[PDB]
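A.B. asks: First the structure, then my questions, so here it is.
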Protein chains: 4
Amino acid sequence: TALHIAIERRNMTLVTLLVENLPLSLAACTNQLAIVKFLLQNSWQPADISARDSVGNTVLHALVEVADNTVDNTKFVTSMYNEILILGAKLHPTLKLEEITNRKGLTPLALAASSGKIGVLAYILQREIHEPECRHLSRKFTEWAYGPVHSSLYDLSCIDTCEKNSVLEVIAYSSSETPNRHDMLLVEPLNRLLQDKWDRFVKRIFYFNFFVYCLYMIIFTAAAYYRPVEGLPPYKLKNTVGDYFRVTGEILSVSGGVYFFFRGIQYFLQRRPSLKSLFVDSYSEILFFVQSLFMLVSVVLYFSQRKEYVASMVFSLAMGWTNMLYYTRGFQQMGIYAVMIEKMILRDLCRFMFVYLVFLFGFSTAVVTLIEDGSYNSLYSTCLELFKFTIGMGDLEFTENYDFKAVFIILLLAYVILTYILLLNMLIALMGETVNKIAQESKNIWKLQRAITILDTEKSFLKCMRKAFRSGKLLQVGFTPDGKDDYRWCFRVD
Amino acid sequence: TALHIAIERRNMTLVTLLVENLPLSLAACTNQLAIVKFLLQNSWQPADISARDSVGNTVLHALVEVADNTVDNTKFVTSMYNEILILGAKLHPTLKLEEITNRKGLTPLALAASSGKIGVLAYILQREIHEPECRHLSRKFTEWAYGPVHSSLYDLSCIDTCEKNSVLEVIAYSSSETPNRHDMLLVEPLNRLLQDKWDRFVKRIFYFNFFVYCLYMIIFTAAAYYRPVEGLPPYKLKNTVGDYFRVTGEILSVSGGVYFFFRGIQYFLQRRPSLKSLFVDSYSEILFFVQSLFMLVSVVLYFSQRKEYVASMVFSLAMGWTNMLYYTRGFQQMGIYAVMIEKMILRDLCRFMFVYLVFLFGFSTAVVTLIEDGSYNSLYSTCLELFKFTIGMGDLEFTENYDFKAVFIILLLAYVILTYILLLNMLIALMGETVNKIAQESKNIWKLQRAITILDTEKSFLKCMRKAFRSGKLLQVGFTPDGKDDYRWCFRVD
Amino acid sequence: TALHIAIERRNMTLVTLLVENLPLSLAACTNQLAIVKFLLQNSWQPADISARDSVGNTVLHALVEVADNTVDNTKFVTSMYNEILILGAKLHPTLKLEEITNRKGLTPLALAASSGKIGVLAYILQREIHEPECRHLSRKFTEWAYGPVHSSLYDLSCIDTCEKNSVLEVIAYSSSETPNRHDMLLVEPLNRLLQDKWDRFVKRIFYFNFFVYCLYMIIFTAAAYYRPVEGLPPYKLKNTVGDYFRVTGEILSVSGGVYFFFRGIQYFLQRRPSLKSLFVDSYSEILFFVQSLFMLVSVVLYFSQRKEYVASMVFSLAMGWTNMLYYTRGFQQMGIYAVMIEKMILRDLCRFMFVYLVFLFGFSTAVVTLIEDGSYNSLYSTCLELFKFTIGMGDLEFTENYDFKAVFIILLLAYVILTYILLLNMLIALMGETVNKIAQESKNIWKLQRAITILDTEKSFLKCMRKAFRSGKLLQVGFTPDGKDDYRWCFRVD
Amino acid sequence: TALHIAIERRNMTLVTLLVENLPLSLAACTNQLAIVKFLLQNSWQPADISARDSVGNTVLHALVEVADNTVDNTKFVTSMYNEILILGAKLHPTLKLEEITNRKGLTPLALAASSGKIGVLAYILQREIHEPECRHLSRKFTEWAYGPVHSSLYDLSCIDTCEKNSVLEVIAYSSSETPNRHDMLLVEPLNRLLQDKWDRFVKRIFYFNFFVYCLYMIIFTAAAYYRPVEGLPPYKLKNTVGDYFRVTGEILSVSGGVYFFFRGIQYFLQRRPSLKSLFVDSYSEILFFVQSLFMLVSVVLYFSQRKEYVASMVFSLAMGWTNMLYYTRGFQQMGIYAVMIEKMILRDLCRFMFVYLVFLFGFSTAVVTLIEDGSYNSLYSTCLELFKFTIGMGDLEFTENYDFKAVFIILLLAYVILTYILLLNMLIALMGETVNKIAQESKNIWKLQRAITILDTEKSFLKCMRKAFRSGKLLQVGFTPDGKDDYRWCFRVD
C-alpha cells in the first residue's frame, strides 16, 4: 500500500523519493501531471504499463472506466491519455495494450462502447498520428492534401470483428439502458460504414424481405377471408381446385408463421436479457413472436375440433397487418414517423387511459346506480353509452328511466364537459408538446433501427460468402515495430 | 436620534463624533460598510447586536426582512451578513444570535422562508466556515475531498423540528401567495432529505393508503350498485347472506366516509385560513370533504324515509371515483400530468365557458324566439339542441316550424361557425400554448405535493416512534465555546 | 438658399464666415455638431430659435418630424436636441418654445404622439434637470433618493389637457394606422395614470354600466320570449297585468336601443373618419350601432302591420347577447382572451372560408350534376349534405340515385379527405401558430381598450365636478424666469 | 503540366522562375495570393486573362464554379476575385470578360444563378467601384448624397434580357433541385423590379385573367347543372332559346378547355423537363392540363353516343373549381396560406394515409373474417363501416352477427383507440409542428410564384409593345474606353 499512502499525500516532488522503496490506480483514479510521466523511470524499478491490476484489468480499461463524459474532464483526459499511451508505446514497441482484454473479456474500445462514451469512443476510433515510429497506434491516415480537396482513410479494425465481437455490435446491442446508445453511431466512420453496407447489399435484400412479407400477408389474408363455414374443423377436402388453392394458402400461412416463431425465439436465445430490455426495447421482435403464437394456437384449435380457431386466427391477421409497419424503417420520412407513433403510444396511452378510465368508470357506475327497472340497467351497456360520447355519437337522452332525471342530466353534462371538451383537447395539446420534444429522439432511433437491420443481415447472411469487407487488401503503413508489410482493409472517405 | 441623523447624512468621518452622545435600524435599513463595521467600536458604548429593537426583533430578523432576493443585492448582502455573523461570533462567544425568536416567535431562518427567499434562505441553510474555533455557526461540513470524489455533511437542525416548527413546514405550509414557495424546496438539503424520507417510510405507507382507498371505493361502488329498489328506506333485513353483505358494504362505506369527514375537518381546524389559501390552495381536502358531506346527507335522507338518498349517494360515488386521481401524486409520470390537468381546468374553464355560454344562451333564446306553436317550443330543449352541435350531433333541421326558415337557417349556421368551428379550435390552440407555458410550474407543484405527503405522514404517524432522524447521533465538531461534545444528526451527501 | 448649400458643403471653418452675410432646416434636417451652436451665437446676427419656417412650423416641430425611431439615430437625437434646447432656453429665458402650435395646430408633444414615437415621446414626457436656472424646462423631479427607496413627481402638463387636447387622447384616438398607437402607453406616467383613474372612479362606473346593460339584455330577452302569437301587429292590450309587464319590457327595450343608437352616432360625428379607422378599428361601436339599427327596423315593421318584425327583432337579440362580450375589457384574463378571439375571427375567417367554400361549392355542384331524377336534386340540399360532414354527421350514402355510384363515392371520399381530414386539421394548426404569434399584441390591445374606456368616461362624465386632478396643489420649483410659485397638480410616484 | 506541378508544390518564390518555361486553373482551383497578381507580369509572357480553358470556360466561369457558398470562404473570395478582375480589366480595357459564354452558352452571371449562388451572384449583380477609369465594370452607382437621403441608379443589364436569356429567368426556371432557387430573388434589385412590374402591368392583367377564369368556371358550372337527361347523346336541338343558352355554355366550356390544353402543352414544349420538375414542381400547370384532358374525354364520349361523358365531365368540373385556388397567388395572405396547404398535402398525405390504410385494411379484413351469414359479409361495406369511425359516425354495433361478439368488440375498440383517438390526434399534432417548421419557406415559394407569374405575362404578352423597360434612356457614365455616350435603361432606387 506504499503508493496508496503516496498518492494520499499527493505531493508533487516526493514521488521521486518514495519509489526508492498500484501504478494503474495512480494513472487512472488520479491522473496527476508528474506521476504518470515518471512511473516508467523510477530509480528502484519502473512501472510495467502492460501489467494487470488486482482483478486482471490493464491500464487502458481503468483509463476508460474513469472517464465520465464531461467537457472539461474530456479536454484534459484526451491529452493526458494520448501522451501517456504514446510514451508507453514508443518505449515498448513489441506489444500493444488495447488488444488484451479485461477480466470480462472486453477490449478498451468494447468497454468504452458498452458503458456508453463519446469523447473516449471517438478518441479511440479516430486516432491520428503524423510522426514516424508513432503511426503504430494510429487509425486515421491522410493520402491527399489539396486546398479544397481533403481525403483520408480509416482502418476500421474491430468494427467488423476482432474475431470475438465488434464495437458496432456493442453499441447496437447494448442493454437499452445505456445513456447514449444512439449517439455513439454519430462517430466519423460508423455512419458512413453503415451507409455503404446499406448501399451495397442490405438495401436490396431488406426490400426483398419486405416484398416477400407483403406477399405472405396477402396470401394469409386471402386464406382467412375464404375460410370454410361449416362447424367441427378440419374439413373433408374435394378435388375442386378451390380447395387446393385454399390449402395452399393455409400451408403458406402456417409455414410463414412458424418460420417467424423460430426467428423470434432464436433472436431471444442469442441474448437472454434479464427481463429488462424486453420492456425497454425489442418491441419489433416481441410483436412478431406474438403473431406466431396466435397462429399456432389457431392451428392447434383447428385440428382440435374447436370452432373458435377463427377467434385466434383473426387476431394474428390483425396483428399481422399492423406489423407491416415494422418495415417502415429504411425510409427517410416513413420510418421516423412510424417510430414517433410507437413511442407516443408507449409514453402516452397508459397515462391517458388511466385518467379517462377513472372518469368513465366513475360516471358510468354513477348513472347505472341512478337508473333502475324491474335496457341500460347493465353496467356494460352504460359503459358503452358513455363511451360513445368520445367518438361523437353521445345521445344525452339515451334512456327515459325516471327517478331524478335532473341529477341524471347534470351527471351526463359534467361527464361530457370533463371528457369530451376538456380531456381530449388536453390530450391533443400534450401530444403536440410531446412531438415537438421527441423529433430528435425519433431521428436517433430510426438510425438505430437501420443499424439493427444491417447487423442482422450481415450476421445471419445464410450464404457463407465474404460479402462484408470494405475496400480490399489495402496496404496502409508498412512501418511497424517489425519491418513487415500490412493489409488491414481500410475504408476511404473524402 | 443622534444615530438617525448620523445614518441619514452618511458622512464617512463624522460618524465617530455623533456617537459620543437605533444601531439595529442603522445596520439593517441601509447596510453601509462603515456603519456595520463601526457600531461595534463606538467611543461611548458599542452596539449590542444581540439586543432587540423597539418591537422585540433582533438584528438578524431585520437583516432578513430588508433583504429583497435579487442577484446584485444578494451578493453584497451575503458578504455583509456573513461579516456580521463572524464578528458577532468571535466577539460574543457565549451565545448564538439566530436562536432568539422575533416578536412573532420566528427565527431568521423561518422568517426568510415565510417571506420567500432563495439566496438568503440558501445562505442561512448552507453556512460554511474555514477557521478553527469559528465552526460554532457552521452548517456545511466536509469529510472526503479527492480530485473527483467530494462528499459533505449537513446538520439539518430545525429542518425536521426545533421543537416548535421547522423550515420545511414553513416552506410547504406557506400562505399560498408567497412568490417562491415551490422553488424553496430545490435547495441542497431539502430536496435530498425529502427524497430520502420518501425512500425510507413514506412511499410504502402512501401506496398502502392508496390500495386501502381503492378497496374502499370498490366496496362502496358495489354497495351502491346492488342497492334495493323498494320505496321508503330503511328496509327490513332478512337472514339471507346477501343482505348481510350489502349491509357490510354500507357500513364500510359510511365508516370510511365519516373518517374522511374527520380528516378534512381536523385539517381545517389545524389551519383555519382566512379564505386566502382556502381557494388558491387546499383543493384536494375540500374535495374529499365534499364527498364526505354528500355521504352524510345520503345517510340522513336514508333514515329520513326519503328516496332522494339515491340522488345524494351517487354524487358522492361520482366524486369518490374522481378523487381517486388525488393519489397520482407519488408517480413521476402520472402525478405531474394530473396536476397539469387540474390547473388547466382551474385556469381555463371559467373563461371558456363564459364565452361559450354567452353564445349558447344568445342563439338558443334567439331561435326559440323565432319558432312558435299552439316540440322545441321550450327554452330548455332548444338549449339542448344547440348544445348537441358541440358534441358533433347537431342536426341543422331539428324542427319544421315555419315562420322564416331562412333567418332560422342563417342563425343556426352562424352559431355553428362561431361555436363548433371557431371557438372549439380556439380552445384547443389556447390549451396548446398554455401547456408549453405551464410544464415547469407543473413539475414544481408535483414536487410540492410530494412534500405535503411526506410532512403529513411524518407528523401524525400514529406510532409514537422516532422514525424521523437521518443518520444517528453523529459527532460533527466537538469544539464549542465550551469543551463539550455534540450530537446533531448530520446527513451525508456527495 | 445660401444656408442649404452651406450645410451640404458642411465645412467646419466656413460656418463662421458665410454667416457674415433657413437655420431651422439646417438644425433639423442635418443636425450638424458645430453649425447649430454657431447659428444662435453668430458674430453678425444670431438666428431666432423661436421663429417659424416658410409654412409656420417652429424649430421643435421639425425636430420632432425628423426623428424616425431608430436606436443609433435616437441616441444622437436625444443629446443633440436636449443640448440645443437648453442653450436656447438659457439664451431666451422669457419664452417657452413648446407651447406654440404648428400649422396644423399641434404642439411638439402632440405631433410626436400622432406620428407614433417612443424615444422621442418618452424624452418629451420625462425631462429631468438637476441644476438651478435650468429646471425651467424640466418635467421630472426627485424628492427622495436612497439606494432602494426612491420617490419622485411628474408634472403631467397636457396629459390632462392643454385647453385643446391631451397627449393621451392623441395616442388613443390615433388614425388606427399609426405604427405605435399601442406602445405609446408604455411610458412611465401614462400607465400609472390610467391605473389610478381606473382605481378611482372608472372601475365602479364601468361595472355599473355593465350591470345595467345586463339587466337591459335580460329585460329585452324576456320581452322577446313572451311576444304575442297573433298576426297583424300592433295588438290590442288588455288590463291584465301581464300585458303591462310585456309593454314595460318592450318600452325599456326600445328605449335602451335608441339610446345606443344615439351613443354610436354621436361617437361617429365626434370623429368622422375617412373610412380608414372605420374598418381597421371601431368594431365595438359599429356592432352596437348595428344592434340598434335592427331594433329600429323591428319597431318600424311592428307598427307597419308586418309580421317580419319578429325576424328583425331576433337578429338584434342575437347580436345583443354577443355584444355582452364587449364588457370583457376590465378583466385581466377575460378581456385579453376575448380580444384574441376577435382578432382570430378577423384575420382568419375570410382566408379559411374562402378555401372551404371553394371546395364545398365545387364538390356540391359536382355531385348535384351527377345525380338526377324525374330529393337532393336541388343544389341547396346537397350543399347542406356536404356541409354536414364538417360537423361530423356526414352520411356517405345520402342518396340512392344511380348513374355511376362509383364516381359518386369517389367524389365524396375525396371531399371528405380534403375537407374533414386535411382542411380542418390545418385550420387548427394555423390557429395554434396564430395564437403563439398574437400572445403579446393582445395585452397591448386590452390596455388600449381600457384607455378608451377611461377616456370616454372622463369625456362624458355627466356630473360637471372637478374629480380629475392628480395630487393637489403640490409646489415643485419656485424658480421660474419669474420668481413666482408654481401650482400645476403634479402626480406622486415612488 | 508545368503549372500543375508548380501549384501542387505551392512555393511562394519559385513562381518567378518556373514561368521562364493552366492559369485559369491556378487562379480558380487554388486562388493563391502571389501567383494571380504575378501571372500577368511574367518574364517570358503574361497570362491572357481573357483566354479560355481546354473546354471553353473563361476565367470568370471557373472563378464562379469553384465558389461553394461558405461565409469565411466567401469573404476571401469577393476581395480576391474583385482585385484580380479589376487589374485584368485596367490592363485590357478594350474587352469585357463577362460577355463570352461558356461551353454551355451561359454567361458567368447566368452560370452562377443556375448553380444557385448567393455571395457570388450578389457580387456579380452589385459590383461597386470608387475610382476614375475603373467604373467601367460597375453596376451600382451613387448619384444623390444628402444627409438623410441616399439614392442611386442600377444598370440591370441582362436582368431583363441579354438577347438570349436573363438572370431572373434562370433563378425562376431553375431545375427545381437548386438549393437556393427561391432565396436568389432576395438580391437588391430583383425584389424591387418584380414589385414594380407587378405594380405597373402584371397586377391588372393577372386580376383580369382571374375574373375571366371565374366567369369561365361559372359558365361551365351552369352548363353542367342544366345538362339534358335523355339517353344517347348528342341530343336534337330545338329553337327554344334555352337550348341556345345551353349550347352557348357548352361551346364556351369546351373552347376554354382546349385553350387550356394548348397552354399546358405549349408550356411543356417550351421546357421539356427531364421528368424531374414534373414531380418536384410544376403542379400548378399539370392540374390545369389534367382538367383539359378530362374535358376532351367528355366531349369525345359525348359525340360517341355514350352516357359516361357525365362521369368525365364532373371530374373536370370538380378539378376546375379546385384549380380556382391557383389564383390565390398575388395576395399577401391568401396565396401564402394556399401554398402552405398544397405543401402540407404533398408532404403529409402519403405518409399518413399509409399508416391509416394499413390499420383500416387490417381491421376490416379481421372483422369480415369473423362475421358471416348465409349484410356486411362483403369486405367493401365493412371497409366503409370502419371508415365511418373517422368521421364521427362509428356505430360499435354495426352488425348482430354472432360467433364471438367478445373478440369482435375487442377488435372494434382497439381499432377506435388506434385510429380515432391516437393516430388522428397525432396527425393534428404533426401538422402543428410542420406548420411552424414551414412558416418562412412558404413566403419564399409565394414570391417565387409571383416571379413565375410576372415572367410568363411579360414574355408572352401578345402585344409586341415595349411595356418592359424600367426608367427610360438614362445615361450613366459617358466615359468609356471610347469617348462615346451611353444609354442603358437604368432603374431608380431610393
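Quick note: numbers on chain C are straight from Swiss-Prot, i.e. 203-223, 250-602, 626-745, in order.
If you're wondering, the header gives electron microscopy, 3.9 Å.
Quick reminder: no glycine exception, Cβ is built from N, Cα and C everywhere.
Straight out of Swiss-Prot:
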BINDING   C:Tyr511, C:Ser512, C:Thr550, C:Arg557  resiniferatoxin binding site
MUTAGEN   C:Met547 to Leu  Reduces binding to resiniferatoxin
MUTAGEN   C:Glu636 to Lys  Abolishes channel activity. Restored channel activity; when associated with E-639
BINDING   C:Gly643  Na(+) 1 binding site
BINDING   C:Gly643  Na(+) 2 binding site
MUTAGEN   C:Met644 to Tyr  Slightly modifies channel permeability
BINDING   C:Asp646  Ca(2+) binding site
MUTAGEN   C:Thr704 to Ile  Loss of activation by capsaicin and loss of vanilloid binding; when associated with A-502
A.B. asks: Quiz question: given the recorded positions C:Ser512, C:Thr550, C:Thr704, which has the greatest number of C-beta atoms lying within 10 angstroms of its own C-beta?
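C.D. replies: The most densely surrounded of these recorded positions is C:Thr704.
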A.B. asks: Can you tell me the CA-to-CA distance separating C:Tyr511 (resiniferatoxin binding site) and C:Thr704 (mutagenesis position), as a whole number of Å?
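C.D. replies: Computed Cα spacing between C:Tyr511 (resiniferatoxin binding site) and C:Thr704 (mutagenesis position) is 14 Å.
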A.B. asks: For the C-alpha pair, I'd like the distance in angstrom between C:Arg557 (resiniferatoxin binding site) and C:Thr704 (mutagenesis position), rounded off.
C.D. replies: 9
A.B. asks: Is there any among the recorded positions C:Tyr511, C:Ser512, C:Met547, C:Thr550, C:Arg557, C:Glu636 whose Cβ is under 8 Å from chain D, and which ones, in sequence order?
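C.D. replies: In terms of proximity to chain D, the recorded positions that count are none, since no Cβ is under 8 Å.
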A.B. asks: For the stretch where 26 residues weren't modelled, take the C-alpha of C:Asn223 and of C:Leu250 and tell me their separation in angstrom, rounded to whole.
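C.D. replies: Spelled out: 26 residues absent, and the flanking Cα atoms 13 Å apart.
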A.B. asks: Could you check the recorded positions C:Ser512, C:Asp646, C:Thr704 and tell me which sit with their Cβ under 8 Å of a chain B Cβ?
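C.D. replies: Correct list: none.
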A.B. asks: How many Å separate the Cα of C:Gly602 from the Cα of C:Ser626, given that the 23 residues between them are not modelled?
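C.D. replies: Here the endpoints' Cα atoms lie 10 Å from each other.
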A.B. asks: By the criterion CB under 8 A from chain A, which of the recorded positions C:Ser512, C:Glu636, C:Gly643 would you report?
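C.D. replies: Filtering C:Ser512, C:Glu636, C:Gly643 for a Cβ under 8 Å from chain A leaves C:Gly643.
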A.B. asks: On the Cα atoms of C:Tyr511, C:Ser512, C:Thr550, C:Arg557, which are listed as binding resiniferatoxin, what is the maximum pairwise distance in Å?
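C.D. replies: The two farthest binding residues have Cα atoms 14 Å apart.
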A.B. asks: How many Å lie between the Cα of C:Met547 (mutagenesis position) and the Cα of C:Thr704 (mutagenesis position)?
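C.D. replies: Here the two Cα atoms lie 21 Å apart.
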A.B. asks: CA-CA, which of the recorded positions C:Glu636, C:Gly643, C:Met644, C:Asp646, C:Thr704 lies nearest C:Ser512 (resiniferatoxin binding site)?
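C.D. replies: Its closest listed neighbour, by Cα, is C:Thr704.
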A.B. asks: Spatially, and counting Cα to Cα, which of the recorded positions is closest to C:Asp646 (Ca(2+) binding site)? Options: C:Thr550, C:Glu636, C:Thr704.
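C.D. replies: Of the recorded positions C:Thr550, C:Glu636, C:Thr704, C:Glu636 has its Cα closest to that of C:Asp646 (Ca(2+) binding site).
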A.B. asks: Using C-alpha atoms only, work out the spacing between C:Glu636 (mutagenesis position) and C:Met644 (mutagenesis position) and round it to an integer in Å.
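C.D. replies: On Cα coordinates alone, these residues lie 9 Å apart.
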A.B. asks: Give me the Cα-Cα distance between C:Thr704 (mutagenesis position) and C:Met644 (mutagenesis position), rounded to a whole Å.
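C.D. replies: About 44 Å separate the Cα atoms of these two residues.
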A.B. asks: Quiz question: given the recorded positions C:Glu636, C:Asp646, which has the greatest number of C-beta atoms lying within 10 angstroms of its own C-beta?
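C.D. replies: When each Cβ's neighbours within 10 Å are tallied, C:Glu636 tops the list.
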A.B. asks: Measuring Cα to Cα, how many Å separate C:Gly643 (Na(+) 1 binding site) from C:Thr550 (resiniferatoxin binding site)?
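C.D. replies: With distance taken Cα to Cα, C:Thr550 (resiniferatoxin binding site) is 26 Å from C:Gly643 (Na(+) 1 binding site).
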A.B. asks: Write down the Cα-Cα distance for C:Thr550 (resiniferatoxin binding site) and C:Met644 (mutagenesis position), rounded and given in Å.
C.D. replies: 27
A.B. asks: I want to verify one value. Collapsing DSSP to three states, which class is the residue listed as 'Na(+) 1 binding site'?
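C.D. replies: The residue listed as 'Na(+) 1 binding site' sits in coil per DSSP, no helix or strand.
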A.B. asks: When you measure from the Cβ of C:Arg557 (resiniferatoxin binding site), how many other Cβ atoms are you left with inside 10 Å?
C.D. replies: 22
A.B. asks: Around C:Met644 (mutagenesis position), how many other CB atoms lie within 10 A of its CB?
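C.D. replies: Looking across every protein chain shown, the total is 20.
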A.B. asks: Measure from the Cβ of C:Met547 (mutagenesis position) and count the other Cβ atoms within 10 Å, all protein chains considered.
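C.D. replies: Summing over all protein chains shown, C:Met547 (mutagenesis position) has 19 other Cβ atoms within 10 Å.
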A.B. asks: Let me know the DSSP-derived helix, strand or coil state of C:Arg557 (resiniferatoxin binding site), please.
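C.D. replies: Going by the DSSP assignment, C:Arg557 (resiniferatoxin binding site) belongs to neither helix nor strand, so it counts as coil.
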